[PDB]
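One structure is given below, represented as structure tokens, and several questions about it will come after.
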Amino acid sequence: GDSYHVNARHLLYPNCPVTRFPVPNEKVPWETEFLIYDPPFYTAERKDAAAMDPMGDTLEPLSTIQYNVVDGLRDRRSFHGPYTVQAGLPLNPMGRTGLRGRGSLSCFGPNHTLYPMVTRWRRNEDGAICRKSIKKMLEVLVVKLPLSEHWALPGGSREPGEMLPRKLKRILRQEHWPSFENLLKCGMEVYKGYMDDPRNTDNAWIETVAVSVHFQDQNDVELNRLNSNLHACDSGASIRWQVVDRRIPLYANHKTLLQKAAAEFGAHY
Amino acid sequence: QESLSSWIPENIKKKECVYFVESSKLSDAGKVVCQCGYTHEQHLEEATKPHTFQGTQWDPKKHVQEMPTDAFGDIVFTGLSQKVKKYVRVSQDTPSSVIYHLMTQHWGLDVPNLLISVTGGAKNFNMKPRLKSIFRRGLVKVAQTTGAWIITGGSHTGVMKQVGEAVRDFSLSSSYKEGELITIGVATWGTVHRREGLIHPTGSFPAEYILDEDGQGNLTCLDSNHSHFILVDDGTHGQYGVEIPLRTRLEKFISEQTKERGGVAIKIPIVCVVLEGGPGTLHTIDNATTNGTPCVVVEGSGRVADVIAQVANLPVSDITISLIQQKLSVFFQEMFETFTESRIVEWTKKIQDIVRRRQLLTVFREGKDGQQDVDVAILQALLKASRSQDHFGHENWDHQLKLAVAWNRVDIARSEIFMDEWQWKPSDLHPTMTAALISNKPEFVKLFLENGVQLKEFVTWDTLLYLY
Amino acid sequence: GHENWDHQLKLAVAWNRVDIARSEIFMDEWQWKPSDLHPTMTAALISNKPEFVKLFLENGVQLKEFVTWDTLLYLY
């Protein structure tokens, strides 16, 4: 059971009627010899536009930004390490994906995003923490988008630095109180680095930051004002708290963050 | 019923703290806790007075006091059954004769022929289904056909759950004498979840008690299938293990009363049966079998039972600390890293002292060999333990027969008592035959006639006068 | 939540067979309380399947607690 990016190796790239090359478990990494590898080069139709990198046809010398370094407004540098370059294109640091091109992602290499998680204990009617057979229960605040058919974590693309919470939660939190929760966004980190996703090509992948702000006391403090910072109904369906479980109905790769998040507190699974 | 509500607070006491000494460790939203922290700003429901001394480290010998009991009566579970279940709260230290006089007279229980003390792990677990069905059926069989008491902790978790499940299966059957299965449950009054609705003095004969799994903290809730409840109380909210120093004294006091029926009289035997268990259950097993009580372990489904099940046939001093180290690592495998090396020496000493006495300890060997059923295993273990007890003469063979005739079943006596190795003469059967004749058990009469007792030589003048 | 365990029971009662439900649905690992059986019992009562009624009574549903006024009006 070798841990390979099976969601990226999953066939039929989302929202684009192309297939990727069959990449078995042997020929995934770049160190392995794989002769018949012919990945079709595919980028999005709106991948040659603005803000995002125009390198959808990067055989042309337009691909000239700095690699594994902060190239201005695009900090094109991986958290994992210096990614290798071939023909002016980054290779995926985890293995072969069977599809070349920009995909629907913004820029090449990594694409840095930010995932915050809000964790609190689960109280009973009296005010004590509920429990599993041994461990305890955790509650997370989760957003349902009206056209997603999946509950997802309230984190978005980190196109700004500290407004990436606001870029996640312009529809969710506030505008005024959004600066106040941005002050509260300095908490504890869980995981940083490469993240599996079905929108990963051999050139563009996703890296993220998992910060974990936690509420110890379940009476007031940050918890009452964060509930008082509810200006929720802006451009979303619903938000609500949710108890943690393995069978938590969520987006697929988000549960891998929570399975790493409960180890930092000792919840159940 | 009014005589009981008179009698109970006149005789039995309970404990309570009178002195407020605020403890350091704040509880989970319970920061006002005065080293018991029960229900006040203080650990008190009395006058919050300085008590003429600021005595720090409030000693329970110095602080708490006894009072009459306000929590007795009858209970009924809200929405799970319609039967009623008696219950009482007792102090930490009451003399066991008082509790025995309560259970015989006022609750109306006859003196039992057998006392089964099941013990095991408090945490929940699971087992194979064939073993589960076999164990449930054998336990309900022996406790129904013998007229025995079943005594255990009355909580909803662990082994104490599963045995209650078996009792509920008999409530699925309920063929005849539905009140035959009487199970008592000994639990700590401090760690009962929704217990505040029970406290009503002068009798709470309807007492609705709801329950909710997972709607409770470290403290727990009761089981629903047990038939009587005894809650020992110390005066502490968050404390475990207060039930153990009373349960052993109660078992040892019950195991010395003599039941006399017909002409014969016996002392009530006691057996302990163990399941999956843990660390302290092994110490409890050793402390029980030191006094001469038998013990039956169950092969399979054991974090600590299967250790004894595997090591049972190796001889003494064959057991080494490396053997127990790899056995503990393969069977526990979760706390196995957490165990020090300063305690596996203790555990070698305990297991060597247990498997040294090959008489009282008995493995079950499920399925493989000698696996007739559960009940005949328990009864054969009890008879083997009574056989190896010391005796000046052949009165032990008379005692085994009196035990087998006190219980109703006759298959045991023809199975192994009358196998061989006694050379009894038929004049030595005239007492128990009388006891088989009064209590109307014709099977034992046929068995005694098959071993050749002469009715013309048996019915004297005085035996006839005694029969009338 | 535990609505999946309700859904498996509704599936097993939509099909006629009862051996599956007593075989593995009511094996263990649910800790259901008998107030959570009152909908499907109604569906077992209208469509005339007495086996599921006996199975629900063996798991201890109280008929005195079940037949309310409005449930009776719905049954008629």
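We're sticking with Swiss-Prot numbering for chain A, so the shown stretch reads 1235-1503, in order.
For this deposited structure, the header notes the method as electron microscopy, 3.3 Å.
A Cβ is built for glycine as well, from the same backbone N, Cα and C atoms used for every other residue.
Annotated domain 'Nudix hydrolase' per Swiss-Prot: A:1354-1498, in sequence order, evidence recorded as sequence analysis. If you look up Swiss-Prot, you'll see A:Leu1381, A:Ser1382, A:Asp1431, A:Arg1433, A:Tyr1485, A:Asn1487 marked as ADP-D-ribose 2 binding site. Per Swiss-Prot, mutagenesis A:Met1397 to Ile is noted as: Only slight effect on activity. Experimental mutagenesis is annotated in Swiss-Prot for A:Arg1400 to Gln, with the remark: No effect on channel activity; when associated with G-1407. Under the heading of mutagenesis, Swiss-Prot lists A:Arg1404 to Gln and annotates it as follows: Abolishes channel activity. Among the mutagenesis experiments that Swiss-Prot reports, A:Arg1407 to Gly is described with the note: No effect on channel activity; when associated with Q-1400. For the mutagenesis experiment A:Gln1408 to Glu, the note given by Swiss-Prot reads: Decreased channel activity. Record note (Swiss-Prot), mutagenesis A:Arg1433 to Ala: Abolishes channel activation in response to ADP-ribose/Ca(2+). The unchanged residue is displayed.
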Here are the recorded positions: A:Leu1381, A:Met1397. Which has the lowest count of other Cβ atoms within 10 Å?
A:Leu1381
Which has the fewest other CB atoms in a 10 Å radius around its CB: A:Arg1400, A:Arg1404, A:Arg1407, A:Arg1433, the listed mutagenesis positions?
A:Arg1404
Compile a sequence-ordered list of residues in the same chain as A:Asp1431 (ADP-D-ribose 2 binding site), six or more apart from it, whose Cβ lies below 8 A from its Cβ; state 'none' when nothing qualifies.
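Spatial neighbours, sequence-distant, of A:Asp1431 (ADP-D-ribose 2 binding site): A:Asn1241, A:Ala1242, A:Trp1439, A:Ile1440, A:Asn1487.
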Report, as a single number, how many Cβ atoms besides its own are within 10 Å of the Cβ of A:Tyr1485 (ADP-D-ribose 2 binding site).
13
Would you count the other C-beta atoms found within 10 angstroms of the C-beta of A:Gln1408 (mutagenesis position) for me?
17
Near the Cβ of A:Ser1382 (ADP-D-ribose 2 binding site), how many other Cβ atoms are there if near means within 10 Å?
12
Measure the Cβ-based neighbour count of A:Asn1487 (ADP-D-ribose 2 binding site), defined as the other Cβ atoms within 10 Å of its Cβ.
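The answer is 17 other Cβ atoms.
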Nearest to A:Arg1404 (mutagenesis position) in three-dimensional space, by Cα, is which of the recorded positions A:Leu1381, A:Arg1433, A:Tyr1485?
A:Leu1381
Name the one residue among A:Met1397, A:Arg1400, A:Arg1407, A:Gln1408, A:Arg1433 whose Cα is closest in three-dimensional space to that of A:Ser1382 (ADP-D-ribose 2 binding site); these are the mutagenesis positions.
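That would be A:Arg1433, the closest of A:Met1397, A:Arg1400, A:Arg1407, A:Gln1408, A:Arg1433 to A:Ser1382 (ADP-D-ribose 2 binding site).
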Reported as an integer number of Å, what is the Cα distance between A:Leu1381 (ADP-D-ribose 2 binding site) and A:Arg1433 (mutagenesis position)?
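About 19 Å separates the two Cα atoms.
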Which whole-number value in Å describes the distance between the Cα atoms of A:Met1397 (mutagenesis position) and A:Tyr1485 (ADP-D-ribose 2 binding site)?
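If we compare the Cα positions of A:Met1397 (mutagenesis position) and A:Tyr1485 (ADP-D-ribose 2 binding site), the gap is 23 Å.
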Just give the helix, strand and coil counts over the domain 'Nudix hydrolase' (A:1354-1498), going by DSSP.
32 helix, 41 strand, 72 coil
Listed ADP-D-ribose 2-binding residues A:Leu1381, A:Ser1382, A:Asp1431, A:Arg1433, A:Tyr1485, A:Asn1487 - what's their greatest C-alpha to C-alpha distance in Å?
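Max span of the ADP-D-ribose 2 binding residues, Cα based, is 19 Å.
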How big is the gap, in Å, between the Cα of A:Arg1407 (mutagenesis position) and that of A:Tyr1485 (ADP-D-ribose 2 binding site), rounded to a whole number?
21
C-alpha of A:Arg1433 (mutagenesis position) to C-alpha of A:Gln1408 (mutagenesis position): distance in Å?
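If we compare the Cα positions of A:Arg1433 (mutagenesis position) and A:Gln1408 (mutagenesis position), the gap is 30 Å.
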Could you state the CA-to-CA distance between A:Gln1408 (mutagenesis position) and A:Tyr1485 (ADP-D-ribose 2 binding site) to the nearest Å?
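Pair distance, Cα basis, whole Å: 24 Å.
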Can you tell me how far the Cα of A:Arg1400 (mutagenesis position) sits from the Cα of A:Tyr1485 (ADP-D-ribose 2 binding site), in Å?
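Between the alpha carbons of A:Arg1400 (mutagenesis position) and A:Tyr1485 (ADP-D-ribose 2 binding site) there are 21 Å.
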